[PDB]
Amino acid sequence: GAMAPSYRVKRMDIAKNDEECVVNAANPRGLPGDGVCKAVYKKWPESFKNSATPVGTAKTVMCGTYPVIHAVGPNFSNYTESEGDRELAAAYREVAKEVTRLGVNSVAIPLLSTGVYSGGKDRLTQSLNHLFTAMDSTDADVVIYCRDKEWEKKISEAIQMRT
Ligand SMILES: [Cl-]
Ligand SMILES: [Cl-]
Ligand SMILES: [Cl-]
């Protein structure tokens, strides 16, 4: 575990993280995809061997000894708000189980379902609150990765608010 488990946010490519493992915002078919998933494919292509997994689940594949946790958030284009919210919560619960099983002291994590799976809606608060619900009981240092300057400020404020 980390000595004083923390949350932090950084505005940079998650493929350049400084943590002991990475969460990929994956598609269910294990395809290279785009956004986070394509950066993750370029950096850790060996981790896409048998990475296909259903919506609401996470599947870990090693790249060398570096764990890539493929977490499949719902595409809100296809899911109802209600079912999508349930599957987004579930994907983060499965990430917490994997992070725990792996025994890592730190994890790099993107906000699931906030990009091309957002169904055109701002889901910063929805996705971050599900991330907190899952990860609060883990003792890994969590480093959240984003690309937008205004998102960085809002994520930082939400972390600081809980103290
Ligand atoms: Cl960068
Ligand atoms: Cl997404
Ligand atoms: Cl972002």
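Easy rule for this one: first residue shown is 1, then count along the chain.
This deposition comes from X-ray crystallography, 1.4 Å.
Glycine is no exception: its Cβ is also placed from the backbone N, Cα and C atoms.
Copied over from Swiss-Prot, here are the features:
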{"type": "BINDING", "residues": "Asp13, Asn27, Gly35, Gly115, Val116, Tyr117", "note": "ADP-D-ribose binding site"}
{"type": "MUTAGEN", "residues": "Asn27 to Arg or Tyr (Swiss-Prot position 1357)", "note": "Almost complete loss of mono-ADP-ribosylhydrolase activity"}
{"type": "MUTAGEN", "residues": "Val36 to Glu or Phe (Swiss-Prot position 1366)", "note": "Almost complete loss of mono-ADP-ribosylhydrolase activity"}
{"type": "MUTAGEN", "residues": "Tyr117 to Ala (Swiss-Prot position 1447)", "note": "Partial loss of mono-ADP-ribosylhydrolase activity; complete loss of ADP-ribose 1'' phosphate phosphatase activity"}
{"type": "MUTAGEN", "residues": "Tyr117 to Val or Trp (Swiss-Prot position 1447)", "note": "Almost complete loss of mono-ADP-ribosylhydrolase activity"}
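Features as recorded by Swiss-Prot, highlighted on the structure.
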{"residue": "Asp13", "record": "ADP-D-ribose binding site", "Cβ contacts under 8 Å, 6 or more apart": "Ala39, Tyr145, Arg147"}
{"residue": "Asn27", "record": "mutagenesis position", "Cβ contacts under 8 Å, 6 or more apart": "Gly33, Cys37, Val72"}
{"residue": "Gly35", "record": "ADP-D-ribose binding site", "Cβ contacts under 8 Å, 6 or more apart": "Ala25, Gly115, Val116"}
{"residue": "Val36", "record": "mutagenesis position", "Cβ contacts under 8 Å, 6 or more apart": "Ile14, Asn24, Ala25, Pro110, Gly115, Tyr145"}
{"residue": "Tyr117", "record": "mutagenesis position", "Cβ contacts under 8 Å, 6 or more apart": "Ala25, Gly73, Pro74, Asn75, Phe76, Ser77"}
Checklist outcome for this item: Per DSSP (helix/strand/coil reduction), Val36 (mutagenesis position) sits in helix
Checklist entry - Once the chains shown are all counted, how many other Cβ atoms turn up within 10 Å of the Cβ of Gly115 (ADP-D-ribose binding site)? => result 16
Checklist entry - What is the maximum Cα to Cα distance, in Å and rounded to a whole number, among the residues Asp13, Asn27, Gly35, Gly115, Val116, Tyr117 annotated as binding ADP-D-ribose? => result 18
Item to check | Other CB atoms, at most 10 A from the CB of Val116 (ADP-D-ribose binding site) | outcome: 16
Checklist entry - With respect to ligand 1, which members of the recorded positions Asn27, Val36, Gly115 satisfy a Cβ distance under 6 angstroms to one of its atoms? => result none
Checklist entry - Going through the recorded positions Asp13, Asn27, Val36 in sequence order, which have a CB under 6 Å from an atom of ligand 2? => result none
